[PDB]
Amino acid sequence: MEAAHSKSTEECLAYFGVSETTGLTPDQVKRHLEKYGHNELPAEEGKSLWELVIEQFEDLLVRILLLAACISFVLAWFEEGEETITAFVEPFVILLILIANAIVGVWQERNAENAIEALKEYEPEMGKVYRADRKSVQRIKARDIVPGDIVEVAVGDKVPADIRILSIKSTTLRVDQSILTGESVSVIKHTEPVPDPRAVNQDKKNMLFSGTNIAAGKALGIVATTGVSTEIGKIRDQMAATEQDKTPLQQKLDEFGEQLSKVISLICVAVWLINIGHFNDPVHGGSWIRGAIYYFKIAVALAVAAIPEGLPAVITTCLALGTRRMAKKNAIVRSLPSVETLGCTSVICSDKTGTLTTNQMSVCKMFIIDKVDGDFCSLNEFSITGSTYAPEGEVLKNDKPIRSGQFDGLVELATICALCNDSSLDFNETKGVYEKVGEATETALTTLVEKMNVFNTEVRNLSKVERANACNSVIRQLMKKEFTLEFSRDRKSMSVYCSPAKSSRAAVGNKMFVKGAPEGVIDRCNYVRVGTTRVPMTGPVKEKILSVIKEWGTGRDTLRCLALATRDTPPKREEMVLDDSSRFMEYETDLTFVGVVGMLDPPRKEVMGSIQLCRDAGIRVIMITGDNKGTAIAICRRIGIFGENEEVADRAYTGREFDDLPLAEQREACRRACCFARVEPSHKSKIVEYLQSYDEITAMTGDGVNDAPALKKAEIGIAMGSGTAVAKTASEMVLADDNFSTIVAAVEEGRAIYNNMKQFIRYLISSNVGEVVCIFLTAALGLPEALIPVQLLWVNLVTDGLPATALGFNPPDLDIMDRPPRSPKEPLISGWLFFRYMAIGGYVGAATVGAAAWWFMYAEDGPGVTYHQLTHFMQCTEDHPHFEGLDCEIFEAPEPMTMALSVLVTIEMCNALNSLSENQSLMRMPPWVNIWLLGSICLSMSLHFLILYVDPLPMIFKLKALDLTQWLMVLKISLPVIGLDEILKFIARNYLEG
Ligand SMILES: Nc1ncnc2c1ncn2[C@@H]1O[C@H](COP(=O)(O)OP(=O)(O)CP(=O)(O)O)[C@H]2OC3(O[C@H]21)C([N+](=O)[O-])=CC(=[N+]([O-])O)C=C3[N+](=O)[O-]
Ligand SMILES: [K+]
Ligand SMILES: [Mg+2]
Ligand SMILES: [Mg+2]
Ligand SMILES: [Mg+2]
């Protein structure tokens, strides 16, 4: 039954056909279960199935490397008639890397969700119904509640379904709806229909919503909606329809691959076309394969040589360590490339209740009467530190710690807060936090008493369980609560009747403690207490009170105020009737004013500073709450979204205000406004969608069910640890300790990750360029091969593979978060940076062939051949006239190849130092800054000196120990690459941009 809110109670009972007193007949229950089903959502699919491994292979970089692994495998398997390993090793080790690259991927999010599921422990939901089976109320399974079921709820009960209220057994019924509507205060329910057409759940005050909590009172209702049809279920399907693209980092790596897939196709056809004349016609050789496609085969192999091969591992490595860093900061991350997405965020959309605030009422201000000199009235005002239900906090007077006990007025103020209270404080030892029992407004008073400690009770050696109501149990030993006068709307206050206990100080008679709305309570006061003494209510005194209450009610410190009073001479209890609550206001007269407490749903202490750090980084914060506008504006002014006296007007919109604007004017209002209040869960995603329409990477921070669709819509969703389950599943990042200052740390991380990522990409791609140039120059000049694929394989994975990993530990700049977020359209690799590594890449290729050629001609240790003999080494034969005094085996010597390899590994160690910064000289920013890099240089160089002197390795890498003087030549070739990059860096500093 949809829209049950807009229909009368008797109209709802007719829809299912069930008496209010009897209940559902088992015949009806059986029919109502086949026409509506079980009250539950589809099974939780937070299980990482083994089909989600293909998601790790959606990255085309891995796919390119996978494709390059397959086209490097086939040409060596069916050709050349050689089953050696040299051509076979690279095919499977690439495949061995990729399968291992996918391991960490499906293990990270698996380890993540196992920590997210740990956040909420199993507490099976139940429900209380009335049926024709038994007259007594029977507690049944929550899932077995059908629409049309007569359901009663009491204080503390979690509403099992979307229920239309029928009758409120108590005077008033308060319902906490923070997790669904973001409403900071509990709502009072009625039974009358709401004929509002465009009504939000917040306007539907005649129904109970599933998932919400009952604050106070009890009522009996009719279930109008169950299962996925409920307001929670509607959102579950709402986010199920919500679709998001790949993470900004993941899609930025993809476009780099599309650029690398082009040069892979470019050099594949370039080598194929330059050898024209030989191709496009069958020549002497290769008749088994028509067309002589031999030139195509060597072109494909050369294209594969351009792939950094080791790169898809060094990237995942960098993200992996950056993830556990956040884990140290109690931040759980779903996907690996989601650790960067917060580093390129332009707008952070945050929810209010539960996210920006603790969602726990806290008494922060509090005053009593100090002196009454007829015309002069002074007050004793106090401040209370805290922001949670925890008994942790001290009472201050004029920002100085005081003992509440030495104030007689405060002792009585506590006595009222402890006795006139139907709520308690409990310590959830499972979650390790303090939770409320009943109404938040009263629990705040309970917390206040525990913090005050008016009798100075030692509580040091008490467990957190019995600490929750320690100071309150001391007060409750003094007076005996005879009965309580429940809250009523016409009066807006409540009171309790108390008689002394244990005959202690029986000189005084019974008392009556009252609390309620200030103006209403004070109007019924005739006396004000000054410590222990009482004086009449004078005009000036009356004014001094109301002036402060009005001040605390608005402005700088907008609070929820509450006046506290006692009735020194209460009526005899036999002359009081507790049947009609309209008599209660009269009983609460001739009162004595004691004091007033100020409370609010306070912002988290880390929120204000975090917002400023985001602003300094150029990240605009925007509040999106379902709470009323007044509270929203007030919170914004405290955290720094708005100024103390800043004129908001159309920088803040409500649900209706925003829904009345045309679509064109709606998206333009999302770049101006920074506060949207009284907002449906639908609008939250729409605001995110609008910000994304201007190509802005926007984040979302929430905790409630109404935040779920927006948490999923954003590029990155951030869920609070003390939030709903659906919010946790809809997000990628989960703050485990609700620390808001973790976000700004995840921004610095994401900016440090991306910057370092550009570095070891440029570092690895430059090496492969040199290799391609080397292989090409060899085939161009007809020289002996300088580098064999087995050597380059070892290099790109080990020797310059892990120094690239050490580049992921480059120190963050000081100007890392004083600059705006990077541009979305801005590419990972630019045309300038392309030329930059292509220039040093070209040098590497020319240096490698030059090193080997040096050994053949001008090296004293070498044969000293001429250039013609070197370029015609294949025409060499025994006793060849043009090769006099030379063995043709000298062109297969391992010594010149060692030169080409030692010049390659050394030129990368120098390039590693240049890869420290992008535009900073080594003279300005010294190379001894990164100690992680230097360690990688030594280890890789250690292996290089290990790969020459060990003896078995030179026999498989075709190498030999280098000469003591020949090493000096290597340094005279490798070192200039520093000066090359230093030149490129020089015309970058204030010459490329200045
Ligand atoms: N309009 C109203 N309708 C119903 N109750 C009201 C009320 N206005 C105040 N109260 C009751 O007045 C107090 C101050 O209002 P506050 O928080 O400053 O709001 P204001 O700005 O002054 C008025 P606004 O809505 O036009 O903006 C409130 O405390 C309790 O009920 C409230 C309460 N509770 O959970 O909220 C619980 C409770 N018990 O016992 O559980 C008792 C209250 N009480 O007053 O006794
Ligand atoms: K997300
Ligand atoms: Mg290779
Ligand atoms: Mg919230
Ligand atoms: Mg108000």
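Determination method: X-ray crystallography, 3.0 Å.
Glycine too: its Cβ is placed from the backbone N, Cα and C atoms.
Long-range Cβ proximity for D800 (Ca(2+) 1 binding site), meaning a same-chain Cβ under 8 A and a gap of 6 or more residues, is found for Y763, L764, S767, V905, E908, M909, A912, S940. Taken from Swiss-Prot, the feature Ca(2+) 1 binding site covers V304, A305, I307, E309, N796, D800, and the record attributes it to experimental evidence.
Every protein chain shown contributes to the tally, and the Cβ of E309 (mutagenesis position) ends up with 24 other Cβ atoms within 10 Å. For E309 to Q, Swiss-Prot lists a mutagenesis experiment annotated as follows: No loss of calcium binding. Strongly decreased rate of phosphorylation of the active site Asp residue. Interferes with conformation changes that are essential for ATP-dependent Ca(2+)transport.
Experimental mutagenesis is annotated in Swiss-Prot for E309 to A, with the remark: Interferes with conformation changes that are essential for ATP-dependent Ca(2+) transport.
Annotation note: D351 (Mg(2+) binding site) sits in a coil segment as assigned by DSSP. Feature annotation from Swiss-Prot assigns Mg(2+) binding site to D351, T353, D703.
All protein chains considered, the CB of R678 (ATP binding site) has 24 other CB atoms within 10 Å. Swiss-Prot lists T353, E442, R489, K515, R560, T625, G626, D627, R678, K684, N706 with the feature ATP binding site, giving experimental evidence as the kind of evidence.
According to DSSP, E771 (Ca(2+) 2 binding site) is assigned to a helical segment. Within 10 Å of the C-beta of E771 (Ca(2+) 2 binding site) we count 25 further C-beta atoms, all protein chains included. Residues or ranges marked as Ca(2+) 2 binding site by Swiss-Prot on the basis of experimental evidence: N768, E771, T799, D800, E908.
Under its mutagenesis annotations, Swiss-Prot gives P789 to L the following note: Almost complete loss of Ca(2+) transport activity because of reduced Ca(2+) affinity. Counting Cβ atoms from all protein chains shown, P789 (mutagenesis position) has 19 others lying within 10 Å of its own Cβ.
The note that Swiss-Prot attaches to the published mutagenesis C876 to A is: Loss of ATP-dependent Ca(2+)transport. Its own atom aside, the Cβ of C876 (mutagenesis position) has 17 Cβ atoms within 10 angstroms in the protein chains shown.
Note: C888 (mutagenesis position) has non-local neighbours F873, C876, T877, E878, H880, i.e. same-chain residues 6+ apart with C-beta under 8 A of its own C-beta. According to Swiss-Prot, the mutagenesis experiment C888 to A carries this note: Loss of ATP-dependent Ca(2+)transport.
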Env. residues of Mg(2+) site, Cβ within 8 Å of mean position of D351, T353, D703 Cβ: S178, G182, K352, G354, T355, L356, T357, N359, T625, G702, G704, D707, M720, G723
Which binding-site residues sit within 10 Å of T353 (Mg(2+) binding site) - Cα, from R560, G626, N706, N768, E771: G626
Other CB atoms within 10 A, centred on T353 (Mg(2+) binding site): 27
Candidate with the highest Cβ count within 10 Å, taken from the binding-site residues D351, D703, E908: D703
Recorded positions near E771 (Ca(2+) 2 binding site), in sequence order, restricted to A305, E309, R560, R678, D703 and a 10 Å Cα cut-off: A305
Nearest-integer angstrom distance between the alpha carbons (Cα) of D703 (Mg(2+) binding site) and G626 (ATP binding site): 12
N706 (ATP binding site) versus binding-site residues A305, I307, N768 - nearest by Cα: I307
Binding-site residues: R489, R560 - member with fewest neighbouring CB atoms within 10 Å: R489
Which same-chain residues, if any, lie at least 6 apart from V304 (Ca(2+) 1 binding site) yet have Cβ under 8 Å of it: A68, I71, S72, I264
Residues close to Ca(2+) 2 site centre defined by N768, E771, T799, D800, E908, Cβ within 8 Å: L764, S767, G770, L792, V795, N796, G801, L904, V905
